[PDB]
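Engineer: Here you go, one structure.
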Amino acid sequence: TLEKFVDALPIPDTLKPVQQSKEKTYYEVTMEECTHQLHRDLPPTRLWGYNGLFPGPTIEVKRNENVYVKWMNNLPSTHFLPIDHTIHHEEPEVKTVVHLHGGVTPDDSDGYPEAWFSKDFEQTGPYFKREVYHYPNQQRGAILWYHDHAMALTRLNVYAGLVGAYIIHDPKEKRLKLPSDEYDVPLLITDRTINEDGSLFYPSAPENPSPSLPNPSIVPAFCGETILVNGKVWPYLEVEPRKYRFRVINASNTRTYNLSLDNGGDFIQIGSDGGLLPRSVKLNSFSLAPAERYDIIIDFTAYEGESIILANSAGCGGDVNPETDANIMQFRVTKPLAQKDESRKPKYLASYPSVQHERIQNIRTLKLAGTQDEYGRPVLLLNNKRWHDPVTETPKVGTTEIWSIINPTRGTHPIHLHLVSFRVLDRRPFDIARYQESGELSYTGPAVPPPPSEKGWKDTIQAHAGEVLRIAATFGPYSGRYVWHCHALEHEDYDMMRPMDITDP
Ligand SMILES: [Cu+2]
Ligand SMILES: [Cu+2]
Ligand SMILES: [Cu+2]
Ligand SMILES: [Cu+2]
């Protein structure tokens, strides 16, 4: 296997605006097929990248900054990864649309899966309205990220390399003196399988495919043989002996990570998907499913000279392998201090979400289910509805709902709602067999409130097997057509995604 920790961690450059005034910031980002070396010992890999980079440029904005991004497709007319033509029913082969994950965004700038476009916008999907997306950024400071969201192609376009970081800085948070600038570093984690010739491998069918299966065929899960951070295989990062802030993003298709430091050191979590936690949390490990973000401080002050592995204990399709996927990256505490560490790790960070006292307008019960298709493949469904079925999740703008998510399946699903961030209320285990036979919900234990890591704002949430997860969301400030879905991309594409209409009655 590839030798670990021989390439330095890339830190994507921050994107520069094409035009900027006090009133408007304007960016242009063009999707390009390019080649990049992913490891010292590999030939360059053909990838799809925003501005031809993998990951894409980091975009940094201020809270309330009036931002526009013209996302453009300049990709080849043929994909290089295997397309399954049976999962969606003349359209172009390569369709793209950019979604700002976590963005409080008007609906026509949200990257609806059917708002896709081909090269130069030559062909556009039925929900396409505009070329230049508008991000008003009227939301809490947080780690966001942007990625492709095209109908029935999301798992492929994201795997190809179409992911990047987007950070909203709220100037009100500056007084906290959290590690900043060079000491504030995004970590986009993506698992990949790479052929000897350097080319990406993505499966064209399940292992030992039934003769009944189409070719190519979608698979329900992808587990990569190798882990990359910021577009390099098992990299090292030279750090100063001081406090760093890391914006940890799971940009993988399926894989969940459970992260720790191999010297037994602690993380201090300061933020979740939706921004700063009300109080900092000391953690020895944390779970990170697709699309979740952790905003953490690691304090290297006492560890000068040491090499510390960011390790992983979560399996993907089996037990973790000590020599491969148990490793994410390596910190080397060998960079001389550039200046005094004047950063802080404060306990008191932000207002509790619980200060809010919104009236519960609706309690929405939702189930994670699915069926089997004519080929014998599993089709994962929210409420046993297809993406194309008439909309059923129709919250009213400005109102608050409790969503009760029932998971009788064998696995976790990282459920994501567009537009909003939400509070986690509790998780409660239930009798799966009884639910499957009668549809009746019989609890097998008391409700468990969220751990401190989940006492802030979330937008992607692990709904574990055999549990009912309750979340509370206020639907706004915008009305329009959004979505909600499982963020395991293999599930999302077939067919665990539903429209979500926020109505203005
Ligand atoms: Cu996303
Ligand atoms: Cu999203
Ligand atoms: Cu799923
Ligand atoms: Cu989405």
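Chain A is numbered as in Swiss-Prot; the shown residues are, in order, 2-90, 96-511.
Per the header of the entry, the method used was X-ray crystallography, 1.6 Å.
The backbone N, Cα and C atoms fix where each Cβ goes, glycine too.
The feature domain 'Plastocyanin-like 2' is assigned by Swiss-Prot to 101-178, with sequence analysis given as support. Residues or ranges marked as Cu cation 1 binding site by Swiss-Prot on the basis of experimental evidence: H105, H422. The Cu cation 2 binding site feature in Swiss-Prot is assigned to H107, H153, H493. One entry in Swiss-Prot concerns the mutagenesis experiment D116 to E. Its note says: 10-fold decrease in catalytic efficiency with ABTS as substrate. 91-fold decrease in catalytic efficiency with 2,6-DMP as substrate. For the mutagenesis of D116 to L, Swiss-Prot gives this note: 9-fold decrease in catalytic efficiency with ABTS as substrate. Almost loss of activity with 2,6-DMP as substrate. The structure shown keeps the original residue. Under its mutagenesis annotations, Swiss-Prot gives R146 to K the following note: 357-fold decrease in catalytic efficiency with ABTS as substrate. 152-fold decrease in catalytic efficiency with SGZ as substrate. Sequence annotations record features per position, and here Swiss-Prot assigns Cu cation 4 binding site to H419, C492, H497, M502. Record note (Swiss-Prot) on the mutagenesis of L431 to F: Retains approximately 50% of the wild-type activity with both ABTS and SGZ. According to Swiss-Prot, the mutagenesis experiment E498 to L carries this note: Almost loss of laccase activity. Among the mutagenesis entries in Swiss-Prot is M502 to L, noted as: Loss of laccase activity. Mutant fails to develop the dark brown phenotype typical of the wild type strain.
So that I understand the layout, could you describe where these features sit and how close they are to other parts?
Structural biologist: Proximity of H105 (Cu cation 1 binding site) to non-local residues of its own chain (separation of 6 or more, Cβ distance below 8 Å) is seen for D116, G117, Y152, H153, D154, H155, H424, given in sequence order. According to its DSSP assignment, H105 (Cu cation 1 binding site) is in a strand.
In the structure as shown, the Cβ atom of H153 (Cu cation 2 binding site) sits within 10 Å of 24 other Cβ atoms.
In the structure as shown, the Cβ atom of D116 (mutagenesis position) sits within 10 Å of 24 other Cβ atoms.
In the three-state DSSP classification, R146 (mutagenesis position) falls within coil. The Cβ of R146 (mutagenesis position) lies under 8 Å from the Cβ of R64, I174, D176, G280, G281, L282, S427, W463, each of which sits 6+ residues away along the same chain.
Around the Cβ of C492 (Cu cation 4 binding site), the number of neighbouring Cβ atoms within 10 Å comes to 24. In three-state terms derived from DSSP, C492 (Cu cation 4 binding site) belongs to an extended strand segment.
Long-range Cβ neighbours of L431 (mutagenesis position) (same chain, at least 6 residues apart, Cβ-Cβ under 8 Å): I408, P455, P456, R476, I477, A478.
A sphere of 10 angstroms centred on the C-beta of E498 (mutagenesis position) encloses 25 other C-beta atoms.
Around the Cβ of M502 (mutagenesis position), the same chain contributes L374, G376, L386, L387, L388, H419, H491, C492, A494, each under 8 angstroms and 6 or more positions distant in sequence.
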Engineer: Since the deposited structure skips 5 residues after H90 and picks up again at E96, how long is the Cα gap in Å?
Structural biologist: 11
Engineer: Out of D116, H419, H493, which recorded positions lie by ligand 3, with a C-beta less than 6 Å from some atom of it?
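Structural biologist: The recorded positions passing the 6 Å Cβ test are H419.
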Engineer: List, in sequence order, the same-chain residues at least six positions removed whose CB sits under 8 Å from that of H107 (Cu cation 2 binding site)?
Structural biologist: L150, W151, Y152, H153, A297, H422, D465
Engineer: Give me the non-local Cβ neighbours of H497 (Cu cation 4 binding site): same chain, 6+ apart in sequence, Cβ-Cβ under 8 Å, ordered along the sequence.
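Structural biologist: For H497 (Cu cation 4 binding site), the qualifying residues are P226, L386, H419.
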Engineer: Near ligand 2, which of the recorded positions show up if the criterion is a Cβ under 6 Å from one of its atoms? Options: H107, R146, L431.
Structural biologist: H107
